[PDB]
Amino acid sequence: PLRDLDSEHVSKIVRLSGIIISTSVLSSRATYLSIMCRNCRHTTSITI
Amino acid sequence: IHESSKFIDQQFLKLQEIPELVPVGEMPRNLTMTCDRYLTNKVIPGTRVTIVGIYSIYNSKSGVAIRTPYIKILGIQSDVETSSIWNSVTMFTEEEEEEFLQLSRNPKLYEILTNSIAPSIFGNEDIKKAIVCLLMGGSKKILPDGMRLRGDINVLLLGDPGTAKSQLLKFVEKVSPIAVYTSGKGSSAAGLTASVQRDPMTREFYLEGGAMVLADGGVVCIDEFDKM
Amino acid sequence: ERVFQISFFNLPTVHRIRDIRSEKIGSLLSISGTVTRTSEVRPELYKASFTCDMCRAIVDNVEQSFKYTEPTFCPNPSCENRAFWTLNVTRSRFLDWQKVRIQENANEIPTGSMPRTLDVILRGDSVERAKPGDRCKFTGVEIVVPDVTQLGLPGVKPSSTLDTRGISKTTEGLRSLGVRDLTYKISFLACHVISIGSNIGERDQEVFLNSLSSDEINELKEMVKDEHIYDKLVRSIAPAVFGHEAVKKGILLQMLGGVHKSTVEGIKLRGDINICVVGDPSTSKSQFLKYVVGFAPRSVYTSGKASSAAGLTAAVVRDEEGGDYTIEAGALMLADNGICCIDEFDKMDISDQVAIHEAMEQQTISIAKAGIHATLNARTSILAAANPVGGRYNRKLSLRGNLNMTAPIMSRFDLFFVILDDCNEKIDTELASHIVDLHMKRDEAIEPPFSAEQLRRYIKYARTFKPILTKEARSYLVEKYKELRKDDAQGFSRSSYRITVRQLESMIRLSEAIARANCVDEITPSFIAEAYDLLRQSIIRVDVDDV
Amino acid sequence: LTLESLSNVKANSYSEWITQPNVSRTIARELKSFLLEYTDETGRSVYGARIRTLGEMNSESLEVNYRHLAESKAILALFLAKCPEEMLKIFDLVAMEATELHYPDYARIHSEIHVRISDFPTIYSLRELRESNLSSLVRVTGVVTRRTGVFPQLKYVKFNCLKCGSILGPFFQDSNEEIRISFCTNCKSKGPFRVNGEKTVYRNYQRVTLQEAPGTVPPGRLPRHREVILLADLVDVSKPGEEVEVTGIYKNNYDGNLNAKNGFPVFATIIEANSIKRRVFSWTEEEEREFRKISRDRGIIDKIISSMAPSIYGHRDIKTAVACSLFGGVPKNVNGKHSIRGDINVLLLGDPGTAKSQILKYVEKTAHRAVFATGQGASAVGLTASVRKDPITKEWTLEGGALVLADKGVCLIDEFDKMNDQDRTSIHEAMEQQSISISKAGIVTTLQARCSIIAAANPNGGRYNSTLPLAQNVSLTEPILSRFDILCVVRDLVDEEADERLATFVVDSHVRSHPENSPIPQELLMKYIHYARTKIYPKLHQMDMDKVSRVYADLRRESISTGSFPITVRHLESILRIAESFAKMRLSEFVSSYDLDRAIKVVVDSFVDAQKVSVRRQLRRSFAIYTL
Ligand SMILES: Nc1ncnc2c1ncn2[C@@H]1O[C@H](COP(=O)(O)OP(=O)(O)OP(O)(O)=S)[C@@H](O)[C@H]1O
Ligand SMILES: Nc1ncnc2c1ncn2[C@@H]1O[C@H](COP(=O)(O)OP(=O)(O)OP(O)(O)=S)[C@@H](O)[C@H]1O
Ligand SMILES: Nc1ncnc2c1ncn2[C@@H]1O[C@H](COP(=O)(O)OP(=O)(O)OP(O)(O)=S)[C@@H](O)[C@H]1O
Ligand SMILES: [Mg+2]
Ligand SMILES: [Mg+2]
Ligand SMILES: [Mg+2]
Ligand SMILES: [Zn+2]
Ligand SMILES: [Zn+2]
Ligand SMILES: [Zn+2]
């Protein structure tokens, strides 16, 4: 149950049931982003 | 460089314990959840879900070292699926097609569909025939002048109390692919017909709800139709 | 070292709240006011103990004057900077601190102005000596406290910038200065708090008779010894009102009240007597409320239309548009273990009537507004005054039809005094003579058997008693209940309102009040008969048209 | 060092005295001796048994009585009273070592043992906490107002360094202040270290507001409130609305820049709870045998009827309706298509002074999931589902209302007549579909509301008029009146003997309650009702169908002949449901003939007394065989 979630479940897989109030709008997170230095013009890629 | 970068979708969901099992004088507690990629836009607000996920921590800037818990969703299971136009499925497998074709050639098909309508209700065979006809409906027509002829059939059952008309409405609500059972004055907190209300956090007009609109392509069972 | 506090009292003059001027800041003063809000007791940093950040040695006994200060001496010679310190809250010393808000007394407010408040701060032993709703005389010092809201006020606000005349500077390069506002409000810091009576002029009896001296305890014993004491108590109540002895008896019994009892299951049996006075216009029904507010301790007066749900029970309020929410004690808690006198109970709207019969049902107040959830004590007798619907009282209609007050309101009123105007020459002549004698003579036209102060001492003595029903009183009580309900059965619709069990608890309550009036420990069946007679005379017969 | 050497103090304060290593190790040794050697001169070691019990129950809580330590070592009891924090840390280590003496593998399971001091002698109210009680142990009583959710607080804090990625060692988080690290010990840098939550260990945290109990407050004073912090094992122990007693350390909450509004260096105060004591429908193996023993009595049902509301006298049919509603029938769903409701709805229509509200309060006390609501009142749970946003928290929450909240239970609606329109619609849906449908704030769903309803109402005009039928005495319309199974109309007619006995009962109740001065017990009865509700599920068999069908036509034709409002099929269903509820009080798996006869009596009496007196006189004589 939702009320039995304790500090022993932190960073662990838990299975738990309930009802949904709200679904937020979709935010855009970055998976692969290409970056370039302002004046150095060094091109790099960060993958997430 | 944005035209060479790749993005994914992320969504915040909010999960409460079910209001049936809550302490009497206490606030129902809730947690925020985050989902991404193909876990987004899979559940609508109001559905009952069991969710597997990582119970994790964030710090929000009440205690010197106090952290807000949240759930990183790894999977969502929908216990019950709501009935709507967008949630309706039109795909059929060949076995169901074959079973429906084999069913359609039964010469006593009308009799068995009338007997299947509320088998626990004694009598009212004509009412059950009417209910079968209402469930099928008629052909809708769109004409070159633009005006349309409706195919849906609206049936009124009025009579003495204790004649199982409410049970007929309940069974129609159960057997219809899309249905809602409401009163003449609506529901406890669901309106009848259509309600247009302002949006909560952006104050914009949107369709709040209503029995006649949520049950598009289906049946609205209006009990106590005279009080309205 | 023990901290000592000097409390001064018996100052020659007592100042109003509006007489406070800026010339008396930092001076000894005595003011008076009515307490509205009391904060809880909080610790105040008196002797702070600090540790330096980089030398890390502890220093103690640092003077604290109002705003939070850090020492710049740093007596150890190990480090060389002064500003950086860290407070040790465990090692440091604290004193008690309370911020109680007081309001101008109603007789001191000017002609068109609203009352203005003042935050007086009590420290040490003076804390919690003031209660919500009482008149206190504070002796202390007029202090001054920083106020930020004066920024938008008109006029030149004084400011402080750093003087730079003896400081050498060079234009080497690589001009900032500290300027700070001087805006303030007047506050008070009291060393002595005494509570003068909220009237114009402790449950155990032993502590009460220890407080009285020999002369007034002899006077009280003389009052107790008198055999005609009950008639004198009735005649001493509301001397400006002529007649209406039943209402005066009810008011006396309400001021006495019954005992409070709790059953083994847990339910509470109310000892408070709630009385509603209904009747024709100009029947002195508000003079009774004036007398009770001007006489009875812990009494408040409220009008019906000027009422509110929050003002009668409790308010959740916000100060200076901040995140903090505080509780205003309502009129029901300002009259707790007293009488709430509500004139024009009919003109009160339905929401306030709902919010007040809830506090009549559970004798408590519930708060769930904002982040505050509270249960509040409001055990309070109610003296209501109501006018009938349509103005005049219809004899042909029942008490329920004459009054728009709801059935939960009506069910908890023990006495319903319907006082009526009848036109006959004798009592109209005597009443007119009484009123003109009042206008001619003021206090000379008032000659009660007892003065107000001895009446109050007798009432406070008599409230210490807890009368107990005897063996014969039980049977005589149940016989009176039987014959009262038999009178209902014989009368049918002629009764104004029918007697139910609630009238039996009211009969027990009135009998306990009468037994308190005579200062006895056991209820005599004559007291039962007097309570039953008063309750019978409360109900009037409904006139029926002839067929 | 010795105990007498511990009595003398050398440091400036007590805390500095205990901080010394020699005093700390002496106190640890003395606490070890006290924990291992205390006996009550009866040959048993209570603390060894407590350690064994907490080890076998896998609990981190050890209850240590204060009077035992006071009798054993008075100076250590005084040290605990004055400076509880570090001495509790010492006794935490001592109790951990004492547990490891018995169970050597207990450290890996818990690595933390909390010592809870019980029976502290000094008793303080929340209105008398002062300057002298800071950093000291106080035992305060009060009522919990509201509580926060359980939050994870850092306990063993672990960092990582952004320069090298190395993960640092665990560090204990003091509850007083945040801890921080300035060195890496791998790359030798003071760079920005970050807390990683996956390798950090947490304790549970709760924040509970306690007020003074309203019974004990002095007259003109408001009830003072304090705030109590519950640690890992004490979370979710005390629900709000109950009187509880907390022992804990009274200390100051530290805040940045103090309070600008006051202008004075004023701190706020908290109580870190050391122990929580409360000032249950669980049946053991003996309890079920006792239930079976009391069920086999022939007149068990009547005893339950006599057990309903002992403070209420003479309303036997109302108490019978209460017993039927409390036990309830069985719901059923034939083939999934057709659903039959399985709980009795009772309407108490009565004049003022018939003690309906006390019956409702008794049911609220007795029942398992009982929700109290009212139409006219304000400070109560509503009957309508809603989606409400808190003005301060700015959080949208879904309130199911009193009907959804009373699911698999009972909802008690006082003042059923002056209800408003939305609450009437909510009740109508909750009795028709046994569910509540909401379409608000983007939430479109249905909530189960399978709740029995015991409602109380006053007739129109303040009196029941027997000349008019029931529908004209009550503002309730016909469909909502038809949904009630038992319809108890109670009226206070004048009878001399009844008045005498009622007045005697009330006056005796007063004289028993003065401060100067065959029914089943309530504790057994409550668990009995829960057991019969949760395990019986009665069933009726096929060979009794020839009598219920007979009596159904017997009432229907007489109702046609007399001309009242008709007997429908729902009266037969009410008979069959009340029968299944009566059979639950016997703990019986089957429905008997006397059971059916008693249910028929209840339904016939409920139908007859709601009629015009002309209808009453004929119906009483015609149905005399079934009333018996
Ligand atoms: N002819 C029938 N055959 C089978 N069951 C019936 C029949 N008539 C009534 N019932 C049952 O008896 C109950 C009657 O409830 P309903 O008749 O559906 O209520 P209703 O009176 O039709 O609606 P109202 O007028 O708003 S009370 C239900 O439990 C039905 O299952
Ligand atoms: N029976 C009476 N005895 C003494 N004074 C009376 C009596 N009736 C009226 N008066 C006086 O006449 C005036 C009536 O004023 P109120 O007491 O305000 O009238 P009221 O009884 O309150 O009726 P309403 O409801 O306010 S119109 C006062 O000055 C009273 O002192
Ligand atoms: N039969 C009875 N047995 C015992 N006490 C009774 C009885 N009838 C009335 N009382 C008492 O009389 C008072 C009536 O209180 P309530 O329960 O509020 O009455 P009620 O039936 O709810 O009527 P209301 O308030 O107008 S809806 C209480 O003090 C009861 O204890
Ligand atoms: Mg119906
Ligand atoms: Mg007046
Ligand atoms: Mg009631
Ligand atoms: Zn670069
Ligand atoms: Zn220094
Ligand atoms: Zn590093």
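Heads up, chain D uses Swiss-Prot numbers, so what you see runs 181-459, 473-710, 756-866.
Method of determination (from the header): electron microscopy, 2.9 Å.
Any Cβ shown, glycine's included, is placed from N, Cα and C.
Pulled from Swiss-Prot:
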BINDING   D:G543, D:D544, D:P545, D:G546, D:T547, D:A548, D:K549, D:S550  ATP binding site
DOMAIN    D:493-700  domain 'MCM'
MUTAGEN   D:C364 to Y, F, S or H  Loss of activity
MUTAGEN   D:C367 to Y, F, S or H  Loss of activity
MUTAGEN   D:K549 to A  Reduces MCM2-7 complex helicase activity. Abolishes MCM2-7 complex helicase activity; when associated with MCM5 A-422. Reduces MCM2-7 complex helicase activity; when associated with MCM3 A-415
MUTAGEN   D:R676 to A  Loss of MCM2-7 complex helicase activity
VARIANT   D:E392 to K  In allele MCM2-1
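Overlay of Swiss-Prot feature records on the structure.
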residue: D:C364; record: mutagenesis position; DSSP (3 states): coil
residue: D:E392; record: variant position; DSSP (3 states): coil
residue: D:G543; record: ATP binding site; DSSP (3 states): strand
residue: D:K549; record: mutagenesis position; DSSP (3 states): helix
residue: D:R676; record: mutagenesis position; DSSP (3 states): coil
Starting from the Cβ centroid of D:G543, D:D544, D:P545, D:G546, D:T547, D:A548, D:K549, D:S550, the recorded ATP site, name every other residue in that chain with its Cβ within 8 Å, sequence order please. D:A649, D:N651, D:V683, D:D685
Name the one residue among D:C364, D:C367, D:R676 whose Cα is closest in three-dimensional space to that of D:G543 (ATP binding site); these are the mutagenesis positions. D:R676
Could you tell me which of the recorded positions D:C364, D:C367, D:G543, D:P545, D:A548, D:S550 have their C-beta within a distance under 6 angstroms of some atom of ligand 6? D:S550
Taking the mutagenesis positions one at a time (D:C364, D:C367), which has its Cβ surrounded by the most other Cβ atoms within 10 Å? D:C364
Please check each of the recorded positions D:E392, D:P545, D:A548, D:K549, D:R676 and report the ones with a CB atom less than 6 Å from an atom of ligand 9, ordered along the sequence. none
Cα-Cα separation of D:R676 (mutagenesis position) and D:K549 (mutagenesis position), in Å? 20
D:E392 (variant position), number of other Cβ atoms within 10 Å: 24
Select the closest residue to D:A548 (ATP binding site) from the following recorded positions, measuring between CA atoms: D:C364, D:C367, D:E392. D:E392
For the mutagenesis positions D:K549, D:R676, the one whose C-beta sees the most other C-beta atoms within 10 angstroms: D:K549
Of all the recorded positions given, namely D:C364, D:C367, D:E392, which is spatially nearest to D:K549 (mutagenesis position) at the Cα level? D:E392
Would you list the recorded positions among D:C367, D:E392, D:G546, D:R676 that come within less than 8 Å, Cβ to Cβ, of chain C, in the order they occur in the sequence, writing 'none' if nothing qualifies? D:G546
Distance, D:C364 (mutagenesis position) to D:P545 (ATP binding site) (CA atoms, angstrom): 78
Whole-number Å value for how far D:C364 (mutagenesis position) lies from D:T547 (ATP binding site) (Cα to Cα): 77
Have a look at the binding-site residues D:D544, D:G546, D:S550 and say which one has the shortest Cα distance to D:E392 (variant position). D:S550
